[PDB]
Amino acid sequence: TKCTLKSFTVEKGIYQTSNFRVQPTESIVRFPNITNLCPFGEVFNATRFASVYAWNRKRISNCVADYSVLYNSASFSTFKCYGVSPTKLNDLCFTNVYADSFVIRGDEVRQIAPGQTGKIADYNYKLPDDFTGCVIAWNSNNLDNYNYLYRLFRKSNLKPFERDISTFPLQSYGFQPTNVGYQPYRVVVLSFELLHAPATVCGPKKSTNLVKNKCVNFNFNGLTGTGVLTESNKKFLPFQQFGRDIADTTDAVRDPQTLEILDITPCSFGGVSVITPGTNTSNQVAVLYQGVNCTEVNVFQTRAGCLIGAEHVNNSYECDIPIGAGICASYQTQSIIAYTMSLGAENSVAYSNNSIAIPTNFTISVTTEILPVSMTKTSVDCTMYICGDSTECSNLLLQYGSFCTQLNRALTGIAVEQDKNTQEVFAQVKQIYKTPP
Amino acid sequence: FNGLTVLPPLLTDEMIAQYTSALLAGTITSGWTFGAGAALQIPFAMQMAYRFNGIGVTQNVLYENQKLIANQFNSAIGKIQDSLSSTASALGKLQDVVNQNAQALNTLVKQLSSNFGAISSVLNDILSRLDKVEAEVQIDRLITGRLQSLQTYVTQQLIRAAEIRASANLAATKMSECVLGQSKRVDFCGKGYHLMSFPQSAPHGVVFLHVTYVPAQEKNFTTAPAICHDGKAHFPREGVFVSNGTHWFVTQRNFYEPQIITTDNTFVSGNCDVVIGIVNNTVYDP
Amino acid sequence: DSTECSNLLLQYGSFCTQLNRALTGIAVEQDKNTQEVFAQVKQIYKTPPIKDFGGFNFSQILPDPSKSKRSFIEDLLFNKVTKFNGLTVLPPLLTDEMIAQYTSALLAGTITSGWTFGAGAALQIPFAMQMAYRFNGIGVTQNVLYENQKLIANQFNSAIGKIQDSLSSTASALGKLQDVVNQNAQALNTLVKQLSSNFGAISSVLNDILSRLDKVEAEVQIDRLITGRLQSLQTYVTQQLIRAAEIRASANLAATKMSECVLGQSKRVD
Amino acid sequence: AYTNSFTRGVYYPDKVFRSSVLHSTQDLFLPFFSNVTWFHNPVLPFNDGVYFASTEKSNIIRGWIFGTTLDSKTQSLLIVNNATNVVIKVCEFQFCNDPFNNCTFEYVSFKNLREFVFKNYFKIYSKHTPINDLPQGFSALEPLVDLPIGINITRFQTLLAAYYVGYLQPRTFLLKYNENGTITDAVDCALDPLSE
Ligand SMILES: *[C@@H]1O[C@H](CO)[C@@H](O[C@@H]2O[C@H](CO)[C@@H](O)[C@H](O)[C@H]2NC(C)=O)[C@H](O)[C@H]1NC(C)=O
Ligand SMILES: *[C@@H]1O[C@H](CO)[C@@H](O[C@@H]2O[C@H](CO)[C@@H](O)[C@H](O)[C@H]2NC(C)=O)[C@H](O)[C@H]1NC(C)=O
Ligand SMILES: *[C@@H]1O[C@H](CO)[C@@H](O[C@@H]2O[C@H](CO)[C@@H](O)[C@H](O)[C@H]2NC(C)=O)[C@H](O)[C@H]1NC(C)=O
Ligand SMILES: *[C@@H]1O[C@H](CO)[C@@H](O[C@@H]2O[C@H](CO)[C@@H](O)[C@H](O)[C@H]2NC(C)=O)[C@H](O)[C@H]1NC(C)=O
Ligand SMILES: *[C@@H]1O[C@H](CO)[C@@H](O)[C@H](O)[C@H]1NC(C)=O
Ligand SMILES: *[C@@H]1O[C@H](CO)[C@@H](O)[C@H](O)[C@H]1NC(C)=O
Ligand SMILES: *[C@@H]1O[C@H](CO)[C@@H](O)[C@H](O)[C@H]1NC(C)=O
Ligand SMILES: *[C@@H]1O[C@H](CO)[C@@H](O)[C@H](O)[C@H]1NC(C)=O
Ligand SMILES: *[C@@H]1O[C@H](CO)[C@@H](O)[C@H](O)[C@H]1NC(C)=O
Ligand SMILES: *[C@@H]1O[C@H](CO)[C@@H](O)[C@H](O)[C@H]1NC(C)=O
Ligand SMILES: *[C@@H]1O[C@H](CO)[C@@H](O)[C@H](O)[C@H]1NC(C)=O
Ligand SMILES: *[C@@H]1O[C@H](CO)[C@@H](O)[C@H](O)[C@H]1NC(C)=O
Ligand SMILES: *[C@@H]1O[C@H](CO)[C@@H](O)[C@H](O)[C@H]1NC(C)=O
Ligand SMILES: *[C@@H]1O[C@H](CO)[C@@H](O)[C@H](O)[C@H]1NC(C)=O
Ligand SMILES: *[C@@H]1O[C@H](CO)[C@@H](O)[C@H](O)[C@H]1NC(C)=O
Ligand SMILES: *[C@@H]1O[C@H](CO)[C@@H](O)[C@H](O)[C@H]1NC(C)=O
């Protein structure tokens, strides 16, 4: 509290200091229980690799793997990867995948993506713009000719992962199936698709336990989140896998192994406040956890949440410090009590169809009303504030145009208005008046 | 002093002290009249007599307590000096406005030291470190930060200035109606029926010393909405009927002073039968 | 709650705290508004057991203890009138129950004692004797009440009936408060929906960026998300501050109407 | 022939459960006040995407050719069905006269008003419904198929009750999801000023 409010003494009050959160006890991974491994054997030791102007492809599906494991291969020479955050290979499950395979000159292994100095990609092996993958390659002798060929030109780039089947300039370098820059390089590329869907081809993780009713972090195929995995009282449509609130945030998930419809309760937040007298008056503090139930947190429960270190009391008083939901607290014979507040003293009025009371006496009640009437007449220059009026900065501040002028003017408006407020208040007498001796 | 600035008021601290002295001098020596136009001088003992009538307590009550009221007033003034001599937190709003100004400016200064994804928040570093080829990018982030912070700060200042201006209009209004006047409007001068108030200045603010009348001791009586005297009903001209338990009186609504009910303090209003709870009495005729 | 984001929020210094401080200022202002509208007398007044109000029948505006002990009419009001993450509702200090106590106390003074409980503590008077003063405060002579007493009570009791019918038939006036609820709901759901705005980032969901990017790249996008979400948060808080100034004007107006129009009789025409 | 069928041929946009809520959406959809052509064998364009309905119980309607060339010799899509046991292929076909190469994809799965919708890569939605020229009733179609098939779908023709046809447009829509997340009602956000 002292650290928050920046003072070696803090006054009597309630102060928010933080938000308590129930911590996720687990981090969870689940998907349908996959039953196969990625079919690299259909491509990475295939007896024929195609001429890249008509590159080969096969699907990869129903798989769990570390995608770096192809670095363990004896036959492959290299295993390069594309630039969009490449460590993400082993994160959330892939939903459709391919192995794409062909022959090139060995210098062309760098050309297996568009925007390079490439002869291979834009006229033969064109990737879609954010498609994900890696290039794995070797001289052809590591598996199995001048009949291996690549295309030099087209009038514009061809379609993404498509072949323009037609009856056309082609070339081959020093190619034999027993032969880097002019060797025939056998390639396989792994191509991973972008579609949001349940699992098909996952990282090296597995479906862990469906840990219900704990606050947890989770993933379901790729539906990441954090919350209490409470079971639902709701029915999905048969094809629906998860659901969203009136707030549009994810309200629910089906277990990606089962019709277990889970409806999430938030991992409980609770606005942390300290209740204290002046810190000079006590170092005893009472701690409020706004909206929580007294659970994973003297202790007491309120409609405003759980409360700790205050001691519960039945007697009602004027609200020395407020807590909310009618609860208030004070430091007394000592410790911090907490109570339902007084609404003032009760008074059963002596009413009847013939009853009256009339004041026999009065108090004159000379009483302060404090009113503010101006700010401090503050003023600022955007240039002196933002730039220190340094020319090299002021040049750039003028490209942001009238923002300077309108802000400096707005505060000038305020500054003129302070003496306006002052005269609207005080200058209601146009003269000045002098009191008698 | 760091490119931030404070302008003086036109009306400096002691000018305000003269201005409030003029208001207060008018308030003491001429009552409400100096608001309307001419500050027509009026003895202060005639002024509180008018303020009494403005709470329906008739002015004879003032003079029949004259010095005793003065003792309560002076005592309450003394208790205000005591209250303020102890209670720094009596000035909660003004100290809070000053604190919010200070917090806003100190936040604005802390935001000078905020980086906004620049390599530094001391602008001079970038100017000392980089060509405009990159410094324009770094300086653009820092500008964007300081500028968003200004737009933000200025918005807080403007919204806060709208509260201050509402408060200032309210203050000006109380100075019009509760100082240069008497507010008949209950609780517009705080608790009690209102008589008069006095201005006192404070740093960037004002205090009103509201001299409200508050009723205190009371007595317990029987009452009736009307009386019969001739099978004619009779009613009070002002105030209300009461009995202590043996005799009926008319008394004023805000202070127990009994009078014999008479033709001099009542009006006839036809036959009794229309009224629920009308009672018999004898009404006198002077 | 992401640490990787919080590391970059720290570039922008005080703003998160400043917004929470502004919202705290608002929250205090709500309890203060409520306190300064309703708690204008430092006592609960108990209703009398006998309802001998000269023929006037407050039974629909007064509590029934079998009910929270709201009035009859307040149930119409609670019935006709109608999101959970980062965003929080906080309870009032004065619960709807305590407000029912306080409005009952106000009303008990307003029935039993007229304006007097606004100045001192309540001094009681018969209700038809209070209304004869309220007539006097519109320049209508006190006898005009009694010369029509039971008829005025019938007009009043009937008008109370027509009020119940109007309020039961339609929410037409309550639209003015359903409006505040709606403005809040709109602002809050806007503020949530803005978490799903991209602001020129490769995703709108921060966790999706943290799943999609390695941190040297992710910073470049997260700076956009933070700046956008923040600018939207500041925007929202500015709406809420301006709306809080609007509500503060409304609260001071309401408190003034309570001070002059409940605890008294404002001669201020219309 | 023709009929304004008004409101049929809606489909579920996503795997997102919702409840009791007026959700909003944007996709290739059948424009409302849906004046479908009525048939009672021909080859038709595919346009933006196809909406199809067959009122059948004789089950003389069997499926459709789709794609580009349709009638064999090179790849084009073909679908044939019986309830949901569907058999689907893209080959150079051949056909039975009176039953009453390059398969880069192949797969095995009046009163029946059976509705079907086809769009991009490729997707299919469908619904069986009972009835007893397409009537101005209501439907919403389940997203039963997803199809990385790559065929240049631009033409189609029915294979062989009665049937009816319309075309999608990219349009904004509003949906009333219910107590079980069923779309119970819908609005075309450009149909008329009220719907807008
Ligand atoms: C009204 O109340 C005041 C106290 O609030 C009474 O003041 C006392 O007056 C007598 C003389 O009349 C003095 O001897 C006492 O010393 C006073 N006490 C105080 C505390 O001031 C006053 O008498 C009351 N007046 C009426 C008319 O009831
Ligand atoms: C009601 O007030 C009247 C008038 O003050 C009281 O009657 C007077 O009582 C005193 C003492 O008994 C007598 O000296 C007077 O002569 C009485 N005057 C009259 C007009 O009779 C009466 O006692 C009061 N009653 C109560 C219940 O307080
Ligand atoms: C007021 O006093 C009069 C008598 O002065 C009461 O009038 C009598 O009422 C009874 C019952 O209604 C009749 O039988 C008599 O004939 C009436 N006498 C006269 C002279 O009118 C009257 O009832 C009293 N009212 C109240 C409210 O006290
Ligand atoms: C006071 O008003 C209430 C209604 O405002 C009256 O209560 C109704 O009484 C009748 C029988 O007389 C019942 O059938 C109704 O159900 C009651 N209303 C409700 C809402 O339940 C009450 O009778 C009136 N009393 C007087 C003395 O006027
Ligand atoms: C998960 O495994 C269990 C046991 O083999 C099986 O019953 C269940 O259907 C599987 N779920 C999925 C969708 O893979
Ligand atoms: C191909 O065979 C070699 C060993 O001869 C091995 O390095 C490589 O990983 C194999 N790949 C597959 C998919 O069989
Ligand atoms: C601390 O505050 C208390 C009131 O809460 C006051 O009595 C005391 O004098 C203060 N002491 C210091 C050293 O500030
Ligand atoms: C706390 O949780 C218990 C669970 O049984 C519940 O009965 C109680 O009402 C809860 N209280 C609050 C204020 O949440
Ligand atoms: C409050 O009063 C109840 C009885 O009304 C009693 O059971 C309870 O123990 C009391 N609690 C405290 C904190 O005094
Ligand atoms: C008036 O007298 C009765 C006597 O029982 C008492 O109960 C009531 O509280 C008194 N009221 C006042 C205002 O003195
Ligand atoms: C007051 O009410 C009672 C019934 O509660 C009745 O007997 C009495 O006559 C009434 N008195 C007046 C003055 O209305
Ligand atoms: C449907 O469209 C055709 C032209 O495409 C038109 O002749 C026919 O009248 C329309 N029918 C309806 C029911 O709108
Ligand atoms: C697809 O094939 C058709 C022939 O059925 C052809 O006319 C059309 O041009 C092709 N599609 C596109 C988008 O060009
Ligand atoms: C098979 O593929 C070739 C292109 O490789 C295509 O020209 C031909 O039309 C296809 N033949 C059949 C019978 O589908
Ligand atoms: C379902 O549809 C296709 C096309 O008619 C057919 O080949 C398949 O055999 C049918 N299913 C059964 C169970 O016969
Ligand atoms: C939801 O499904 C239940 C059966 O699971 C059914 O009783 C209920 O009527 C359905 N409601 C709607 C609106 O579909």
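Going by Swiss-Prot, the residues shown for chain A are 299-442, 448-470, 490-501, 503-620, 641-676, 690-793, listed in order.
When the header is checked for method, it gives electron microscopy, 3.8 Å.
Note: Cβ is positioned from N, Cα and C throughout, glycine not excepted.
Here is what Swiss-Prot records for this protein:
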- A:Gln493 to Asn: Reduced host ACE2-binding affinity in vitro (MUTAGEN)
- A:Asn501 to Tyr: Increased binding affinity to human ACE2 (MUTAGEN)
- A:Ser673 to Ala: No effect on O-glycosylation by host GALNT1 (MUTAGEN)
- A:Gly339 to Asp: In strain: Omicron/BA.1, Omicron/BA.2, Omicron/BA.2.12.1, Omicron/BA.4, Omicron/BA.5, Omicron/BQ.1.1 (VARIANT)
- A:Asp405 to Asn: In strain: Omicron/BA.2, Omicron/BA.2.12.1, Omicron/BA.2.75, Omicron/BA.4, Omicron/BA.5, Omicron/BQ.1.1, Omicron/XBB.1.5, Omicron/EG.5.1; complete loss of interaction with host integrins (VARIANT)
- A:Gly496 to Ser: In strain: Omicron/BA.1 (VARIANT)
- A:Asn501 to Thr: In strain: 19B/501T (VARIANT)
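Each of the mutagenesis positions A:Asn501, A:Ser673 was scored by the other Cβ atoms within 10 Å of its Cβ; the lowest score goes to A:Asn501. The separation of A:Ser673 (mutagenesis position) from A:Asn501 (mutagenesis position), Cα to Cα, is 89 Å. Checked against A:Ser673 (mutagenesis position), the recorded positions A:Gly339, A:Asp405, A:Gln493, A:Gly496 differ in C-alpha distance, with A:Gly339 being the nearest. A:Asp405 (variant position) and A:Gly339 (variant position) are 25 Å apart (CA-CA, integer value). Following the DSSP three-state reduction, the secondary structure of A:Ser673 (mutagenesis position) is strand. Under the three-state DSSP scheme, A:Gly496 (variant position) falls in the coil class. A:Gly339 (variant position) carries a helical DSSP state (H, G or I). In three-state terms derived from DSSP, A:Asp405 (variant position) belongs to a helical segment.
Taking the C-alpha positions, the distance from A:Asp405 (variant position) to A:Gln493 (mutagenesis position) comes to 14 Å. A Cβ distance below 6 Å to any atom of ligand 6 is met, among the recorded positions A:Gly339, A:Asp405, A:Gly496, A:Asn501, A:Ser673, by A:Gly339. All protein chains considered, the CB of A:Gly339 (variant position) has 11 other CB atoms within 10 Å.
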